[PDB]
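Colleague: Just dropping this structure here.
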Amino acid sequence: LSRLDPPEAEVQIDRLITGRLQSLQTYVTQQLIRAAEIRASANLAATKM
Amino acid sequence: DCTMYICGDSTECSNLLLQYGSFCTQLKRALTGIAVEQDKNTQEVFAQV
Amino acid sequence: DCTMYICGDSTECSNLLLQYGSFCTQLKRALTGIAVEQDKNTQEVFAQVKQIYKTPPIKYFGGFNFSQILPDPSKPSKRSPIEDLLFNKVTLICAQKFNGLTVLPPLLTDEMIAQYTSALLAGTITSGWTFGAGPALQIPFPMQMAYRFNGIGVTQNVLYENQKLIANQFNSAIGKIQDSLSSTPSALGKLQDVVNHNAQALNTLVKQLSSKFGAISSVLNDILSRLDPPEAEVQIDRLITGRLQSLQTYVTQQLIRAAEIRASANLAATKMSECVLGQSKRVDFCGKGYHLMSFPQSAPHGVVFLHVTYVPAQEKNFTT
Amino acid sequence: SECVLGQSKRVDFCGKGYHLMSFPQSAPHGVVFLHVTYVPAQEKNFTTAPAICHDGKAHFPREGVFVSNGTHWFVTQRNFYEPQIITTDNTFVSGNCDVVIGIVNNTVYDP
Amino acid sequence: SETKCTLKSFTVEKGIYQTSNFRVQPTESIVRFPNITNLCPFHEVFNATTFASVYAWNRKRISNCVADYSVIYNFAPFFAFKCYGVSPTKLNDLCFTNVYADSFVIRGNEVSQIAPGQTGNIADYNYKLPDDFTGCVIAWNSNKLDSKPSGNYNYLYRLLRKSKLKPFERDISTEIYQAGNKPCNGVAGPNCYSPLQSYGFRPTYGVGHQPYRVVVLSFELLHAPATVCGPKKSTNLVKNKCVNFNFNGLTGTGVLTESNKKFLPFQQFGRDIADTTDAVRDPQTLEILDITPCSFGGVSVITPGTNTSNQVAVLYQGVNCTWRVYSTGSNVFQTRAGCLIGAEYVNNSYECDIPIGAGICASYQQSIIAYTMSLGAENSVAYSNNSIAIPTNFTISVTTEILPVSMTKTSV
Amino acid sequence: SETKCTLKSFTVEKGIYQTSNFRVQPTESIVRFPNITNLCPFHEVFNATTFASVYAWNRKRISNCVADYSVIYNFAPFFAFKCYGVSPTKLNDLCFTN
C-alpha cells in the first residue's frame, strides 16, 4: 500500500488474489475427495459392527 | 474465513474481493456440510443400542 | 451449452474462446456422462424381473388385507394410496431456460415405475420367492407364511394356532404406517435435500453470471459498443476466465454428487434384490429384529421400503 | 471371497438362480467370473392341505409339504418332486383337530 | 455429415448424438428515441473569447439537447484525444445520462499532468480527478488569441495548497502563508509564498509558454433517462417478432410483447430475479413492452449403423412443433421431449434400442419408425387357497460377470 | 435480524447458523525507532567561523546520514529564504541520495 500509488496498487493485488483463491479452491476440492472415501470406509465399518 | 485469509485488514482488498462477490459462500457452505456430516458419521457406527 | 453461456451473439467473443483450446468438449462430454449414468442407475434397481405379473381380483389371503399397497383402479393413475401420499408430500425456471441451462426428461415415466412395482408386489404376494430364480410357482399365503416362520427358528405349528392375531396385528400396523408417515413432515428429508441442493447450485451459477470480474461492465454488448476492438481484447478476457472457473467448479461439484448418488443407488439395488425376493439372516439389514419380509414402494427419485419384522414381547424367567 | 471360497445363499450376488459354484479367470485389467447355478425346469400343479387329522390329532410335516394327486396323499420336499408314504417318523404331532383351518381327515401308518 | 464431423470418424454406430443449437436469427433493427429534437448549445467554450481558467471550472449542467459531429470539430488543429472510457472513434449512437464539460486555460507545456498517474500542479492539491475519470481530454490550442503581448497577467494559477483537496472541490480564497515556523499567516510577509502565479508570456516565448485550452467530459451509463446524443430515425416497433431492439443506447435481441403488469409512474426499467431487463417503457409514449429472447433449442440426430443404411431422423429438444422449426420433411411428431421429424408413428409395442425420452423409442423396422415403451410380456399365474406347484426337472446354467480392477498408472 | 439478513429469507426454522466473526478493533498505534540519530553535514557547512569567497563556490556532497531538519531552523538571522520544490514543511519526509 505504501509502495506505488492506489492507481498502480490494484495492478499487483489482482495476482495475489487469484493465487490465494486458487490455493483455497485446491484445498477444498482435496478435502471433498478425502471426505467421500472416509464416509465409504465408515459405512463399511458400521455394516461390520 | 473468507476475508481474513484472502486479505489483511485493508478496505481496498475487500473492495477488490467483492467484484467476484459470490465465491466464498460456496466455500463456507461446503466446509459446513463436511463438518456436520462428519459429526453425524459416528452416530450410525456407535449408537446402535 | 458453454459457447452461448460465456458470450451471446458476438462472433468476436467466440473467436476469443477458440484461443483457449479444446475445453468445451470436456464439459459437454462429462455432462453427457453423468446424465447417461443417472439414466442407467434406475434400471438395475427397478427392472429386476422380466415379467409383468397381475394379481387375481379376488383377495382371500387368509384374512390379510392388502388394500393399502396394491394399485387402486378408482384413481386413473394406477397408484396405491401410499404412493399418492408420497407424491403429495414431496414437492424462475424460464430464467435458467433462457441461458442454455436446460433440463432433460428421464427415460422412464412414473406410470412405468408404478407398473414395475405393482408387478413386483404381485410376484412377491402370489408366488413366494421362487420367481426370483426360475418360473413362478403358485403358493397360498398361509403356507408361505408358515415357511417364512420356519426360516427363523420357530416351528411352523405356531402360526397355524394364532392366524387371526397375526392378521389383526398386520392390518392394524399397515393402517398405522400411513398416519405415522404423514404426521412428521420432516421425515422425507433426503429427497428434499437432493432436489434443493441442485436447484440452489444452478441458481447460484445463474446469479454468478452477472458479476463483473474487474472489467468495465458485465454486459459484453455495450462494452463492445463503447470500446474499440483491438484494445478490447484486454478488456473482455476476465469475463471469460471467471466464467470458465465458475463452470469448472460447477461441473466438479456435479461429478462429486453423482458419485455418491450412484453409490447409494447400488446399495439400494442390493437391498432390493436381497430383502424382497428372499429372506436374509443378516441382522439389521432389512429392518429391525428378526426379518420376515419387505415390500417396495416407488417415490419421486427413489424408493421406500416397508420392512415386516418380528419381535418377542413378554418373557418369563426359568432355571436351566 | 464370498463366491469361490465358500457357498452363499444371498440371491443375485453369486449368480442367477440358486448358487452352486464359481470359477475365476484373469483378464488384462481385471477379473471374470463363471457362476455354476441351479434352476428348476418344469413343474406340475397339485392340491395341498396344511395339516392332517388323525384320532382328533393334528399332524405337521417335519420337512416339505403334503401333496395329493387325487388318489391318496404323500409328503415331499420343497424343491423337488419325490413322494413318500406318510409315516410317524416323517411328521410330528401337536394340538388337536379344531385350531387350524383347512385340515383334512386321513390316516397315518405307524410300524 | 454434421454427426460424422462431430464423431471424427467415417461411420456412426447408433443412437442419440449432439450438434450445435437452433439459434433462430433476428429480422431487422428498431430505433427508439424521443421525438423532441432541439439543438444543443455546444461550442460555447470553443469560439467566443477568453472563456474561463483553473479558478472557475466550467460546471455546465447541460440539459436535454441533441448534440452531434457538426458543431464539434469547429477547428481542425486539435491535440491528442486522450481516451479513458469510450474511444473517440465513435461518439454517436450512444446517449449519456449527463455531461459536465470541465474547462481550464493553462499553457500546453504539461499536457500529461491531467492524468491520474502523471502529477504536477495537481499533486499539490490543485484541480484533481478520480482514478477512473471516464471522460476524454481535449487539449486544443489557444495560441495567438490568448497569447497577449508581454504576458496575460489576468491569467494565473495557484502554486500550492496547505492541506489535501478532494477531487472536484473549489478552493479559491486568500490562501495565506499558514506554513513555516514563523507565524506570518500571510500578513507579516517573509517567505509568504502566495499561490499567486500570474503569467508573463510574451508571444516571443517558446511553445511551452502559449495557452492550450483543456476541456474534459464526464458521464456514466446503465440508467434509464438520457439527455444528449446524436440523431437517428426511430422507426415504429414490430409486434411479436424476433428483431434487434435499441432503446436510446441500450441494445438487445428478442421479441417484444404487450405488458400485463403496471409500472410506477416514474418507473421505466423493470426487471426481476433473472437480473436482466424484463420490460421497458416506450421513449415516446407510456407503452410498456416485455422482452423475451427468441427460441433456442437442442439438435440431435438419430441413425442406425452406416453398415445398414444412411437415413436419419432429427429431433429438436424442448421446442414445441405443433412451430419455428424452419422447413419440413416426411413426418412431423409432437413428443414431449420436443419436436421430431423423420420418423413415423405406430401404436404397436416393441422393445427399445434407441432411447429418446419420456418412454419413446425408435428403430429400423425398412424405415425409421418410433413407438412407446414395452416393459415386457404380460403374464398372470393362477392362484387359489389350496393349490401348489412343484418342479420335477432341473437344468444347470452358467453365466459370466466381468469386473475391472486396475487402471494404468501414470507419472508427470 | 442478522441471521435473517444472511439467510436471504424472512423465516428461519431451528438449529444453529453461522454468521461473521468477532474481530475486536485495534486500540492505538505505536512506532519504534532507535534513539541515536547522528547529524548530517547540513549544519556543518552552515556553521563556520569563515566562509568561502563567491569567486569559487566549493562543492560539497551530503549523503548517508540522518537529516535532522531542525538544524536548518536553528540559526539567529532568519530574514532571507526562497524555498522552491520541497518546502521545509514537507522537507523531512522524503529520501534523497546526496
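Along the chain as shown, residues are numbered 1 onward.
The header says electron microscopy, 3.9 Å.
Cβ coordinates come from backbone N, Cα and C, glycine included.
The mutagenesis experiment E:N35 to Q (Swiss-Prot position 331) is recorded by Swiss-Prot, whose note states: Reduced viral infectivity. The natural variant E:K148 to T (Swiss-Prot position 444) is recorded by Swiss-Prot, whose note states: In strain: Omicron/BQ.1.1. Swiss-Prot gives this note for the natural variant E:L156 to Q (Swiss-Prot position 452): In strain: Omicron/BA.2.12.1. A natural variant is reported in Swiss-Prot for this position, E:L156 to R (Swiss-Prot position 452), and the note states: In strain: Delta/B.1.617.2, Epsilon/B.1.427/B.1.429, Kappa/B.1.617.1, Lambda/C.37, 19B/501Y, Omicron/BA.4, Omicron/BA.5, Omicron/BQ.1.1; Contributes to cellular immunity evasion and increases infectivity. One entry in Swiss-Prot concerns the mutagenesis experiment E:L156 to R (Swiss-Prot position 452). Its note says: Increased resistance to neutralizing antibodies. Decreases HLA binding to NF9 epitope. Increased binding affinity to human ACE2. E:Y157 to F (Swiss-Prot position 453) appears in Swiss-Prot as a published mutagenesis result, with the remark: Decreased HLA binding to NF9 epitope. Increased binding affinity to human ACE2. Quoted from Swiss-Prot for the published mutagenesis E:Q197 to Y (Swiss-Prot position 493): Reduced host ACE2-binding affinity in vitro. E:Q197 to R (Swiss-Prot position 493) appears in Swiss-Prot as a natural variant; the accompanying note says: In strain: Omicron/BA.1, Omicron/BA.2, Omicron/BA.2.12.1. Listed in Swiss-Prot is the natural variant E:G200 to S (Swiss-Prot position 496), annotated as follows: In strain: Omicron/BA.1. Per Swiss-Prot, natural variant E:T251 to K (Swiss-Prot position 547) is noted as: In strain: Omicron/BA.1. Here Swiss-Prot describes E:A377 to V (Swiss-Prot position 701) as a natural variant; the accompanying note says: In strain: Beta/B.1.351, Iota/B.1.526. One natural variant named in Swiss-Prot is E:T392 to I (Swiss-Prot position 716), and its note says In strain: Alpha/B.1.1.7.
For each feature listed, report its degree of burial, its nearest neighbours and the pertinent distances within the displayed model.
Modeller: Contacts of E:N35 (mutagenesis position) defined by a Cβ separation under 8 A and a same-chain sequence distance of 6+ are given as E:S234, E:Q284, in order along the sequence. DSSP assigns E:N35 (mutagenesis position) to coil in the three-state reduction, placing it in neither a helix nor a strand.
Reduced to three states, the DSSP call for E:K148 (variant position) is coil. Cβ contacts within 10 Å of E:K148 (variant position), excluding its own Cβ and spanning all protein chains shown: 16.
Packing around E:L156 (variant position) is summarised by its Cβ count: 16 other Cβ atoms lie within 10 angstroms of its Cβ, all protein chains included.
The DSSP secondary structure for E:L156 (variant position) is strand.
In sequence order, E:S53, E:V54, E:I106, E:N121, E:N126, E:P195, E:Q197 are the residues of the chain that are 6 or more apart from E:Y157 (mutagenesis position) and have a CB within less than 8 Å of its CB.
Taken residue by residue with DSSP, E:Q197 (mutagenesis position) is part of a strand.
Here the Cβ of E:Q197 (mutagenesis position) has 13 other Cβ atoms within 10 Å, regardless of which shown protein chain they belong to.
There are 16 other Cβ atoms within 10 Å of the Cβ belonging to E:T251 (variant position).
Counting only same-chain residues six or more apart in sequence, none has a Cβ lying under 8 angstroms from the Cβ of E:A377 (variant position).
In the three-state DSSP classification, E:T392 (variant position) falls within coil. There are 12 other Cβ atoms within 10 Å of the Cβ belonging to E:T392 (variant position).
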Colleague: What Cα-Cα separation, expressed in whole Å, is found between E:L156 (variant position) and E:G200 (variant position)?
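Modeller: Answer for this pair: 10 Å between alpha carbons.
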Colleague: Below 8 Å Cβ to Cβ and six or more residues apart, same chain only. Which residues does that give for E:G200 (variant position)?
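Modeller: Same-chain residues close to E:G200 (variant position) (Cβ under 8 Å, separated by 6 or more) are E:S150, E:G151, E:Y153.
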Colleague: To the nearest whole angstrom, state the Cα distance for the pair E:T251 (variant position) and E:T392 (variant position).
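Modeller: Here the two Cα atoms are 82 Å apart.
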Colleague: List those recorded positions among E:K148, E:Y157, E:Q197, E:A377, E:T392 whose Cβ lies under 8 Å from any Cβ of chain D, in sequence order, or write 'none' if there are none.
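Modeller: It is E:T392, listed by sequence.
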